[PDB]
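I have placed the structure first, in the form of structure tokens, so that the comments after it can refer back to it.
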Amino acid sequence: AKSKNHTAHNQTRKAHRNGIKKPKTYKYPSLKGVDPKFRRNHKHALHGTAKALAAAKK
Amino acid sequence: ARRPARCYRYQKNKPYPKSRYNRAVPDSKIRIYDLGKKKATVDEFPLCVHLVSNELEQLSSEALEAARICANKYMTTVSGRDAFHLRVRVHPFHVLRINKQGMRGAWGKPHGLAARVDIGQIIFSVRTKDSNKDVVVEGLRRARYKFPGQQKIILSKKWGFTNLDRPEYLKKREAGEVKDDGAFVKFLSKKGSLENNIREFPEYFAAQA
Amino acid sequence: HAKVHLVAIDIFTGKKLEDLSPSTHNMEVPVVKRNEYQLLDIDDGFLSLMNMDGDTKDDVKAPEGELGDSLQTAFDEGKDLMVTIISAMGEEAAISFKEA
Amino acid sequence: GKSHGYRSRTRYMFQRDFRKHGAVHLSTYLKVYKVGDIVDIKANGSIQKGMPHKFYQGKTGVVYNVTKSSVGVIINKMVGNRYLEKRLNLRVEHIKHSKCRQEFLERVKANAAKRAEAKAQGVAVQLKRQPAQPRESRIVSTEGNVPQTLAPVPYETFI
Amino acid sequence: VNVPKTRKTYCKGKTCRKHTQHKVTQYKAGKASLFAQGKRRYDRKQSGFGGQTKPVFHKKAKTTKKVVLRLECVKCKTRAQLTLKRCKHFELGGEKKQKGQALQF
RNA sequence: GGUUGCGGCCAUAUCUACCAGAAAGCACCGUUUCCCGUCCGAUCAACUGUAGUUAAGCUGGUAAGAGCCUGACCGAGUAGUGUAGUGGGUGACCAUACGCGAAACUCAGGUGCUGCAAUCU
RNA sequence: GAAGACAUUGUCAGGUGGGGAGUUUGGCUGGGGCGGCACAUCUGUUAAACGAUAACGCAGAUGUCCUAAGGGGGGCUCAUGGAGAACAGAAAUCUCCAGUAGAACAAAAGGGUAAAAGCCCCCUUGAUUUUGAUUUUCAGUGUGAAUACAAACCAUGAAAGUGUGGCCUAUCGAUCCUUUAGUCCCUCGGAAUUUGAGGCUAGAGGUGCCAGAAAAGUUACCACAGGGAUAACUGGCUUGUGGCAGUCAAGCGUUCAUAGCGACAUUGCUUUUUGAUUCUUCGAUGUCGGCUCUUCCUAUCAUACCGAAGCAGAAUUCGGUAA
RNA sequence: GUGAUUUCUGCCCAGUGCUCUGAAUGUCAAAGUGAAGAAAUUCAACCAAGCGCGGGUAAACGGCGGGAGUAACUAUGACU
RNA sequence: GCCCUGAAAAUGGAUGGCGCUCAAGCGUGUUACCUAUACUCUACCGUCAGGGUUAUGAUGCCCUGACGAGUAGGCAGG
RNA sequence: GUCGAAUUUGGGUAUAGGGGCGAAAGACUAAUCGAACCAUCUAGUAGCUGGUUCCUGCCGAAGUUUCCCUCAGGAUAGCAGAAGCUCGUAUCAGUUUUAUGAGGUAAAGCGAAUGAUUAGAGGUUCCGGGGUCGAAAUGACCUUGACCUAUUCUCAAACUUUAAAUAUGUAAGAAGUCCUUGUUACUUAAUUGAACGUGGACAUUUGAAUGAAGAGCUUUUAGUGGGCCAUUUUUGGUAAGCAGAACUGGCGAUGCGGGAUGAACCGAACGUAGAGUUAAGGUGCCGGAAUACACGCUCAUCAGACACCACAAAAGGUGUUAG
RNA sequence: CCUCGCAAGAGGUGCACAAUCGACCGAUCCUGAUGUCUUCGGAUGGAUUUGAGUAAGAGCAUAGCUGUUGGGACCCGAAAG
Ligand SMILES: C[NH+](C)c1cc(NC(=O)CNC(C)(C)C)c(O)c2c1C[C@H]1C[C@H]3[C@H]([NH+](C)C)C(O)=C(C(N)=O)C(=O)[C@@]3(O)C(O)=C1C2=O
Ligand SMILES: C[NH+](C)c1cc(NC(=O)CNC(C)(C)C)c(O)c2c1C[C@H]1C[C@H]3[C@H]([NH+](C)C)C(O)=C(C(N)=O)C(=O)[C@@]3(O)C(O)=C1C2=O
Ligand SMILES: C[NH+](C)c1cc(NC(=O)CNC(C)(C)C)c(O)c2c1C[C@H]1C[C@H]3[C@H]([NH+](C)C)C(O)=C(C(N)=O)C(=O)[C@@]3(O)C(O)=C1C2=O
Ligand SMILES: C[NH+](C)c1cc(NC(=O)CNC(C)(C)C)c(O)c2c1C[C@H]1C[C@H]3[C@H]([NH+](C)C)C(O)=C(C(N)=O)C(=O)[C@@]3(O)C(O)=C1C2=O
Ligand SMILES: [Mg+2]
Ligand SMILES: [Mg+2]
Ligand SMILES: [Zn+2]
């Protein structure tokens, strides 16, 4: 009862029938996997910048 | 035994030579590749005659040996043994395979050797004097009787086996930059060292005739 | 399918043991170790044996067969030997003497 | 019988160039990558640590993380009916810069310059690139160039 | 494989969170006590009529076992386990090998 | 323009044979008390710049030099290759149409350039 | 009359027990079986210059080994060749010169490496702890392997640095059950204390049919559901093999290649053999041979008419038109 | 089990069975005995038949191989 | 190049057939002509999209444009 | 065949289904026997076979990935329909250019490395082997190997310096560039850098082409998970309407015109009609359309007649034509 | 949507939703203040950890299409027990 093993026919047609369009980039990408040193500093720097802008705005 | 060259004729597989991956193969049937006065000089034998292919195919090693014998026998019987130099220009390196239940495990044992020949590739080359054109053409006609396919006998207008068509070889020789080696020649180039060019070619660097 | 009938001899006792199995089944194979040692003296049934440098091996019972009896005769007239010991699944036994 | 290791089919891929074996050089060690740069991945075979997979050889991505000895590169790869983002941790010997990116920076500097003058003299800018326009009307001088007639050669066999 | 009887490694104890000296032993498995809940469940399930009720393993394929070392710190008496790979032969604190000593067949 | 220290590109820099090097530098060089290191002050460590030398190292030049690099309308638009045909041929394979396009060969040229700091008739 | 607190009988426990009862008796597969593992993996090639890619394709390998063959640092250069030195020679040891790696790096193959990743020496245990992120196979799940960090504590080195096992690619394992390590932790539900038991966090004991059933056969006495997804006839495609016919002509034939043959080759035809394949047929095409009977083919055994001969006649051999 | 009558029924007790007034517990359940504990319990010895060790039995199931040298033709090998 | 020899299969037999010889064969060229559910224009049906519309239907009436194959299957209106 | 007994036979009686009985055939046990018949559990289970009921409209597949005692089946991803939702505000492309990468296949190469390999030439006062010259020679004259040097013929899926074509990654600004200065426990010798910011500048080209019959997102669920053929590349095999892959297009699921006939070839894809023009194929007649025109070749006692495609070769020919 | 502008635009507020950085709650690993009955208590502060969380609630009930599971389960069909 031997049969067909592997075939790549029609696969590209299915993919391009619903195409590969894009990974949908955004502004502010995720910080998953960046260095924790300077990630903590990023947290504190953004907190300080927000406080400074609020204090200058009054 | 002895399957046809019609079932081993076309180039269908990749070249499969004797290597560390393919051992225990039988030796070819052709062992001698130069016949006639093989120690002669290109000054002795000016005219070249080529037996050339016109199909992309595989010539059997034993077809090579059979055509080599019939050619050499005819030339030696007609014009003597020293009147020609015959060189076969294809070497059987492709190992041909034989299968010998069903198609399970169908990879076969080595059967024979064959030389893959391309279109426009010289199979036989004969150099000889100018008078022996007829006997050389007839001997290569017997050779093309015994090979498969369509072949062509062409009159090669190169001085002997080398290169450099007959006016060019003349001008080089009476210029003196050609030195007689065993069964071939050495050429003077203008790129070597002066010292060894002097001590290898004195005639060019003298005022000799 | 094919099935395998095996007839074997237990070496430590020398006893015939038989077996029957389908040829596709797995069987335990003992990892026997044969070691070539030097006999110092045949003590009270428990032969004294020597490694390449070490000298523990004082536990092997002197082999009770005619091979061990001839070994005893050899050691009694001296003629020092190296003996071959088999080790397999917890049991060890002297199997063959050999003159050095 | 069948194998898919980390470096299967990578023989000629991870070979070195001819007469280029040995130590890799300190220019490739002293070039600086900052977050947002666009880099090309071509693996160096001498440094086995930090080497990428064979899929990412000759591939372009944006660096997102810069750490002690490696950088992190985001590569889009095509599996199924979608592109996936992949975050590779590659060393600076396998990472190199992108000359398309430096030429884009020189072109934006040149464009900023050109708009700065065109605003100073009040002329329209003509900033974007145009493709190869076909040709224009031309005159060719026969003086000193009379057309030499060519004919097809006969068939002479050289062998 | 050969591993020494002593090893300076990290200690998890709260009095010593640094590298301290540890003695190296082998983990031998416990006595497999009779009053464990799985054993009581097995006894009740095997009791009666019906024969064997849970599977018993037969198709052994691996010969080796991973060795796991029990490290006891010499100061705080706290223990740890370190796993070493499949080795057929194992000697705690055998003689050290010699670089270039005279071979003796 | 040399030379030294640190380098960048990593043979246009390498290799073989032979010549030249005024100044300074570099080097060879002298000694074993100490630190130190070896079977061995040969390498290494230390002390002097004195007793000397450009013999080597190094630098540069020469070689119808080997190699390497660059270029060519030299080979060659050749081999090869996409796309097309109810094109050819028994087939093997080949030609044409629209595109892309080598390598070897031949010939010509070249034989390190440069950054920082210090020093030099 | 005999036996007698023995035996019988009642209940547990061990043995024996195909007499009997249940159940099982892998997969892939140019039919199935035997063989093999292409069933979990690794290297080169097939693989058609991103990646992916098949076959019971090719050449091989793994289920190990190592307290150093892991980590750091330092000194040196390795195969091989030449010239030499008592015994000493082809080769024992010592020098010098040349030596882009032609050696070694535990193992198969590939890659990589020269003041090292090789060979010697010194010190060590980064083969450590806490969990996260990423890559490969991928469903972007698990296992395994690996990468880069972080918080510690260390090793080494003068230091920069390097080190989270083996220079890189392989060397391996879920639930349930058992056992061990951790804090001094949670629960035993009427309230307490001790043993005991159950938990949480990390490992091990192993499933090689390797995402992981606990498992022997026979059936020609057989049965059922199916299958032309699949074998044993025929037909079909192919012609290796079988058969038949050419081409060339070294030689045999007294001399003479071709009256007749014809080696070494090489080109075809046939489906009158056996293969190869599995397209049709398993809700059925009655599957060997013989007897009987008709027709067709020609690759002519005889007969008709001819040609050639090493054809004198006779007999014979080769060929033509001919079924 | 074999299958009238006549004649004969050879060798092997290693295996598998079967058997025994063979030998010592080597292993050996429940109940019973002792030690520890606060007990649940744990660990010991003692331990029946059986298994193992020994013997017998083939008109029980069954089995009954090789390899060399060796005799005046050579060849085979009574023999070793 | 064409043609001939090589060139032998079994029911009767197949350039499709008849037939064709300065072809109705082969090679090449120039025009004319034939016709598909293809293309163009128009009409009608349906679906979709965009719109306009405050006496008897506003999920109605009307305008514009595009499109219409189809097994397994999905949905809608009857 | 047997026929005076191991004979035949009636009636009565006994043995009943895992049971009986058997001079043994797995025979017989009410036409049922390798486990009778009846009723019930029971509408037992079935990954397997068969069937599966009206119309029209719109959209419209898959035979592929991974895992499974898996290969006649499922799960999962993909392909499809429907319901939509947020915007129709600067977003994308089975495409090209410009710039920049990557690769090691075709080719090529071996007087470039590895491996194979044909042939000569010169040399080694260094005897490797065989000699000769005065048995001598740690001597000459040599042959012959070997080795080296410069050449020479042919190659290589698991060789390579070089190295295509076709496919392939990224970019072509407003989420951008430039200038001063705010935060930070990160970092620096440091008012240095890194990341994120405030403020200011950047219009008839916001920074290549062309297109957009809308872009993006989510839920749910079907069927499918046997494929097959053709051009090109290619593996095993002598080959196959053989087995297995890669790119694309088809058939399945597709009618229509042509190939006489045909699932796939050529053209062209389909609502219902009318008119016109064509594609592929054709125009002697069957058969709609020129027994058109033109230049030549061929006469076949087996002519030839149109791709897929339904066959012909080597070798010959003072047949004829041209060179 | 609002303000200015006939405009093209300039600014303000910006629900839903999308991306991201935080803040809070539970778990885990630390940190361990006042007190303390001296071993309890857990303040304050964290953390490449983690949850099917919070961050001015959306659910409940009924009905319908479709899908799932169990039931004879679309209908028919075994050899058997
Ligand atoms: C099987 N038993 C019932 C038994 C029976 C007999 N004799 C019989 O056949 C009885 N017939 C009779 C009653 C005399 C008429 C017996 O003869 C025996 C035995 C027992 C054996 C036991 C042996 C045992 N080991 C060596 C297995 C053992 O340990 C001992 C001992 N030292 O306690 C023995 O007694 C034993 O060796 C032995 O001798 C037995 C008998 O003699
Ligand atoms: C031959 N007989 C005399 C015998 C002797 C011994 N003793 C020996 O062999 C001792 N000799 C040594 C030294 C151990 C070799 C024996 O040991 C035995 C026996 C036989 C049986 C007796 C059995 C008997 N049963 C059958 C009723 C009996 O009375 C008892 C009992 N109720 O105790 C048995 O169990 C018995 O079976 C038994 O054990 C015997 C022997 O073992
Ligand atoms: C030309 N207009 C119609 C337009 C078109 C698009 N999108 C396109 O290019 C079309 N989209 C295709 C390419 C077809 C997919 C557009 O995307 C836009 C706009 C308009 C701008 C207007 C901007 C404006 N200011 C900054 C000049 C403005 O007044 C405001 C504002 N402050 O509210 C905007 O809304 C504006 O910033 C804006 O959003 C526009 C677009 O995004
Ligand atoms: C590339 N063009 C098409 C463009 C793109 C974007 N957005 C992007 O770059 C893409 N979006 C990302 C950031 C990648 C998500 C854009 O965002 C814009 C524009 C166009 C500009 C034109 C602006 C212009 N300036 C000079 C003031 C102008 O004249 C007007 C105006 N006042 O009328 C605009 O409409 C303009 O301001 C505008 O709206 C543009 C964009 O916003
Ligand atoms: Mg907008
Ligand atoms: Mg804007
Ligand atoms: Zn400790």
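All chain C residue numbers match Swiss-Prot; in order, they span 54-153.
Any Cβ shown, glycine's included, is placed from N, Cα and C.
The DSSP secondary structure for C:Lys69 (mutagenesis position) is strand. Sequence-distant contacts (6 or more apart, same chain, Cβ under 8 Å) of C:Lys69 (mutagenesis position) comprise C:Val60, C:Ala61, C:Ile62, C:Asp63. Swiss-Prot lists C:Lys69 to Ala among its mutagenesis entries, and the accompanying note reads: Reduced ability to promote CAT tailing in response to ribosome stalling.
Cβ neighbour count for C:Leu93 (mutagenesis position): 15 (other Cβ atoms within 10 Å of its Cβ, all protein chains included). When secondary structure is read from DSSP and collapsed to three states, C:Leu93 (mutagenesis position) falls in the strand class. Record note (Swiss-Prot) on the mutagenesis of C:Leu93 to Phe: Lethal. Reduced binding to the ribosome; when associated with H-22.
Cβ neighbours of C:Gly118 (mutagenesis position) (same chain, under 8 Å, six or more residues apart in sequence): none. The annotation that Swiss-Prot gives for the mutagenesis experiment C:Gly118 to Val reads: Temperature-sensitive growth phenotype; when associated with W-122.
Contacts of C:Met142 (mutagenesis position) defined by a Cβ separation under 8 A and a same-chain sequence distance of 6+ are given as C:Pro83, in order along the sequence. According to DSSP, C:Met142 (mutagenesis position) is assigned to coil rather than to any helix or strand. For the published mutagenesis C:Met142 to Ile, Swiss-Prot gives the following note: Temperature-sensitive growth phenotype; when associated with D-118. Lethal; when associated with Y-39 and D-118.
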